[PDB]
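Worksheet: one structure, shown below.
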Amino acid sequence: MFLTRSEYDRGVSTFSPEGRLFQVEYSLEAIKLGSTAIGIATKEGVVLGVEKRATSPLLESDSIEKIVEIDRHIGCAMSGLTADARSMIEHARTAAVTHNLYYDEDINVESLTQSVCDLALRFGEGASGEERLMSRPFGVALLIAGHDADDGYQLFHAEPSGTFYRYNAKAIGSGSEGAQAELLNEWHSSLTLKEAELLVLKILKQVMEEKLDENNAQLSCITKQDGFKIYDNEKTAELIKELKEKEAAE
Amino acid sequence: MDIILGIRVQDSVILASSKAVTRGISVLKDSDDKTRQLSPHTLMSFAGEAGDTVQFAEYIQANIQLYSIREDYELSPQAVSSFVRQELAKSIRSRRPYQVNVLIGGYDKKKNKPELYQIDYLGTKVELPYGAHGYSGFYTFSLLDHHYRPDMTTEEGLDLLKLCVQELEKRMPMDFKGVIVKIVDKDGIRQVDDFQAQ
Amino acid sequence: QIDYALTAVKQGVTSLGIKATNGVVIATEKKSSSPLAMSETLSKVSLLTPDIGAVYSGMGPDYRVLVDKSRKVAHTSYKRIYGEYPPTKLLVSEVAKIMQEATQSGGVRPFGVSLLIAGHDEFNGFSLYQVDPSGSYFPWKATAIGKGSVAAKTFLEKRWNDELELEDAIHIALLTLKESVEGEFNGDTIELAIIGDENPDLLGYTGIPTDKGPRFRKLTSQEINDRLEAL
Amino acid sequence: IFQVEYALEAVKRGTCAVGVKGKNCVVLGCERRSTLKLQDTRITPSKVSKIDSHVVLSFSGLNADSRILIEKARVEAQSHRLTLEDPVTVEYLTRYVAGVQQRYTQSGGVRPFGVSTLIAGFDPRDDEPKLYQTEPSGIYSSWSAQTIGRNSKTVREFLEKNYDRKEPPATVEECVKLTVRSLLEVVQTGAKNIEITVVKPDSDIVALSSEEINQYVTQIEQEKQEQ
Amino acid sequence: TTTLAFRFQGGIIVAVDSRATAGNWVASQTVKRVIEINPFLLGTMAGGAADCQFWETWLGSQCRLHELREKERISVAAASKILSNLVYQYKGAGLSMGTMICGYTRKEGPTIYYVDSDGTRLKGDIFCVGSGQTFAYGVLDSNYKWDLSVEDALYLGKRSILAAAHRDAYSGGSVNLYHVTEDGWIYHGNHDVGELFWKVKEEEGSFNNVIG
Amino acid sequence: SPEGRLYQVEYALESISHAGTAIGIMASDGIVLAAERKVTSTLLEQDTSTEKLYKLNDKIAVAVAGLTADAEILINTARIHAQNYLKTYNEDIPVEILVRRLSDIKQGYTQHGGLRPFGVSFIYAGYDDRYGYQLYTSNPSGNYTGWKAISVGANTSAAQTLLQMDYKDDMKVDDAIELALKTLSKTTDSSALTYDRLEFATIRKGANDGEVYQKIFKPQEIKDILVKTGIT
Amino acid sequence: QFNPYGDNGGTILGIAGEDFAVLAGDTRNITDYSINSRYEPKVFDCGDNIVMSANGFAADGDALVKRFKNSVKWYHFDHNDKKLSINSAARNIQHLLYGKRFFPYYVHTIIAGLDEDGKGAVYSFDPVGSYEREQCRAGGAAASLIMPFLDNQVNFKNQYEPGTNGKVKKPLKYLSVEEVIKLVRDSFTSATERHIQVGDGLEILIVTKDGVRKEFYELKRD
């Protein structure tokens, strides 16, 4: 064993000799160390699943809200400090209604996402030019998924750093490095919602190294027609039962 | 205005309050409880400006239900009074002044006596055997002067109250569409819903 | 950190105060930072109200800006409300509050001075107070502060009785200051003030018999030399 | 930035606190060392704190820290009735309390609270019991029953193996029957150690006294020894 | 302007005119005097044209914001007290609005609040508002049972508005009808007052002093 | 704050067990306050200070054990809360409400950890017609507690023991005046107790009726009750 | 005292077609009894197939046009060059106008273009931002000399089928952009005669799915 250490570790909002901002490079590793969360996009809807991880029969699951509505057409899933994202969501719900008021239309998923990033982009304790009023990078990553009529169904990864990518299917949290390399294998431009409802489970089964039920998984989706609904425990189960069978195929 | 009455007897306090809400040309409601309960044994009737009226009485309701809940003690009438007063006196040199007149009546559980307080939109506060705001006082104060004893049973005092309302329906130009009479005593705040024909 | 300021006070020229039955007395020495300097241009014993004076030990400047801030607080917080001047006890309170805030405030060091404030208010009579950098303040029959602090404080216990006439306390506070003196010892290097009888001579006007003039009198270069000969 | 976990420690060390849902009723329970002989008995028995006419709240932690919460809440409880004319819902009162402990970390950089709290009661009109728990982080959770505090783990273990959802303590009386047993495990004398409050549908909150608490302990340890 | 709303067995009826005038001149008769706030609540424009459209549109937002934050529908009582409070905040800055907020909720039943510029908030069963308010009240007051066939009580609104459009110069145009059930509101058309008058004179035998 | 500990607090909580020594005894018909005075010089002016016993209102008073300049900052703001609750409700402020009002400012620093905690620990003695006579305590922790008899400062742990011993619930007021002095037998680093090392106070059932007189003892009145045993 | 307001008259008219919309205004700009210009246009192309006109007090309308034309530039930059729904610009204008609610833009203001369905649309505004969607509304001084006529020759009001006694209303037809243009330039030649604030020039903007076209017709200069 042995110890590697740079002299510019630690440094808060100051550049390493490379141009790296280690305070924020680390902000980004702690997504890899929270609850699992997975999003997949079809041409027939978008699916978001997470890991519940109930720690008792008492604690009635469902106070475990790791997937929440934003407007009827935009949902997001979160991995990490669920408590630290209360404010991040308030701002997104507030921005989406505010847009609906000022303009009489549902707000573009691309721009709803960018607005949330523009919020965690106010990290600091000393800014001249424009003021960024807050204290620390926002300690939570987001999968934001919804539908507008310009650019079909969409999936987005909002990072604490204030930037984002639009993945066609993404995984974040404890299993991500592995779940991600599995989605990268099993995703095609022609999935059906039924097919992806299930692939999200198969990949939660894998990177949880366990057998799963409605006490440890929550499924949700967002269709053009029905909006953004979160599957109640019954539906999540005969979706699970439906995999126990599909994989007993060969 | 807008009829706000009240008489303190031996064992309780009684508040009358016109039932009518008028918006210029039409009478909009024939059944308005013009009073908020400030706590188990303390009642406040009120009349005056349009919106200013309710919004004030509810602010006081909140602030007294909060002192009640916090010290788990039922704030005494004298105090609820002298607080409501200050809150009006504060708003009189304010930007837009609460324009509200009130009658506060309640049972002091510690002196076991009834108390009636009269406060006008200016913060003018005085304690009385009987009281009224608006013009209500002119037709009725002459009767109370005459027929009031401070040892009056709660029943003896309801009688004297009906007699005032009768005089107001006779010599007063406004159709106020009746009263609601509420009583405050040791047992709290109850409402007599059999009045315009007792 | 308050402790280090009390240390700047422990060095720096000695000063003292003695209360009597009919007056109070405060004095310090005027150490000339040079013979070229005219020592009459700097006053270590300053008037706060015509019934109250003050002396210090320590950092010169910190005393000046404290004497100024102090005079003002006597009007802003008392005279402009009640028409009277403040009583020794309370003006002292308002100075301690001033110094106590330099303590508990960020970005500023406490003052490098201990103050001796002496005065007379109609109801509390005479009184003499000490105020420390800490913002604490204590009432004294007599004391001293600064280098000669210990020698002089011991001499004052030895020589003080509660039957002193003000002239007796002037006499003492001159001896006390004669043993500690660093430079020469005359009227040009001693500053002495008293809080005694009302001085109508010094009012500046005559016509209202209800206000009778300053109790605070700062002895002249002459008055001192005169006492030091018959000493 | 780690100071959160440290505060969560003070939770541990404090007056032990519990709570238990029922078929239609709810109960809390919690407190500390009888009386140090010479202390005034009748003037701080403020174990569980009333928030509105229908909502209560106990805590494990720094007693001097709770008060700042039991107020900011007692207030938003009115400032909701006032600006929306509608008593606060038990989830909302809870989300507001927790949401405040949360904002005592991530801005300005100030210290977080030394309390976990339990919050019980019935929403307005609705007669479905509600029980929640908060912690210095900003996390709110709903529980069929729970405990937080000192030797709280012994109790959470007890309860898990004594409560079942299939049959919740229906009787008013018996719902307390259980909450007692579960604190007797961790106390340090008995009835004289920890007391209880009880809220039933529609703003009917009736806290229990000393004499009703010993028609219980001394009707428990009867059935006990019977073997 | 004439606007009216009332409670009954089958919920709430809302009816309005559509005439809008700049003095003697009739500038439009295509005015939506009933404001679709969200699919479970209605407001009635009366007083200030903009002042109503705007703050009730805004109300619709603060209402969604409230349903997302509590995962449960907002109560007419609280929907209305938000508007009442926002409006009392601007007292005598020159706001002009007199509106009935209408809703049907699990917990409250059919519920009508009258809210105006002054800061007033009033729960009631029957409210008419506008220039022709007195005319509507006349028709409503005489022919109003509580258990009215949803079809008879929808006709009552159609007609209390007619009485008013006729007399009042400042009301008229066409009638908009709405029905409010627990499941939401249902539009009931726009019936032009021109043609409707004649249809009613024949079937009712009424308006007898109108030579036609 | 490592193990669940309030460090900057224990710092000042034990800085208290250094300065001063104060006592409160609640009798059935009165209350009693008492304190020892800091290391005195011959030349310090005894009568003036009233340095560790302060009046808050005509019906409430506190004993102090802590840094003087620090408690004055508190007391100044508590004498005001009293009067604001008057001008507001035209009733005299209830003791618990005043105590809580302070305890809440103490705990204000015990958390907004950008300014330094409070020296000072209080015994409050007050009467209000809701809860008879009252005795309270206030460490900079933020906590307050009810007491039939209490003590703060140096030699605390010691007096609490003698107190526990000689106290009886039926106690009169004069009986409790003694118990207070008597048990500053022990808890005194100064061998032999004088009238000048003392400061005293009482809230009795009035010198006349059914009401409430308050009385901060003048030096002579102490040397008079000291006469009952202490020194003679 | 200082009055921060004026009138410059002119008169605008907006008509919603089936596959089109026209938005017309006169070219005369006046102060009281004098003439300021005979050509100073009132009706503007705002891009994204939206034409608007803020009529009444020029400075206030000119300034509101500027401010909206700019609201477009930024809904572009902010939402990836997206087209501004006609119905969405209307709502943004409500918020624009009501922004200055207590010191309003003294303008009756009308926009026209195509709704998301391809059908023609016209919206009218208060000076404080009440908006409704309209079939045809006129705004301005001569509003009263145009609408009655339009009601009659466009919506065939008070017109019945000959020899049906008076029971069959004359059937509503829909009109070529060329016919609407006829009625517009006769509504105006009429008004010009009996209103002293109307004349000089008539400019019409015409929105089709193909874009925005300008036709211009002369008016009596008296």
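Here Swiss-Prot sets the residue numbers for chain E, with the shown residues being 76-287 in order.
Here the Cβ of each residue, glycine as well, is placed from N, Cα and C on the backbone.
Using a 10 Å Cβ-Cβ cutoff, E:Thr76 (active site, nucleophile) registers 27 neighbours. Taken from Swiss-Prot, the feature active site, nucleophile covers E:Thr76, and the record attributes it to experimental evidence.
When secondary structure is read from DSSP and collapsed to three states, E:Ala124 (bortezomib binding site) falls in the helix class. If you look up Swiss-Prot, you'll see E:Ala124 marked as bortezomib binding site.
Sequence-distant neighbours of E:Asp126 (mutagenesis position) (same chain, six or more apart, CB under 8 Å from its CB) are E:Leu170, E:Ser171, E:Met172, E:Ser192, listed in sequence order. According to Swiss-Prot, the mutagenesis experiment E:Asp126 to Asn carries the annotation: In DOA3-1; decrease in activity.
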Reported as an integer number of Å, what is the Cα distance between E:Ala124 (bortezomib binding site) and E:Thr76 (active site, nucleophile)?
11
Among all the protein chains here, how many other CB atoms are within 10 A of the CB of E:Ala124 (bortezomib binding site)?
23
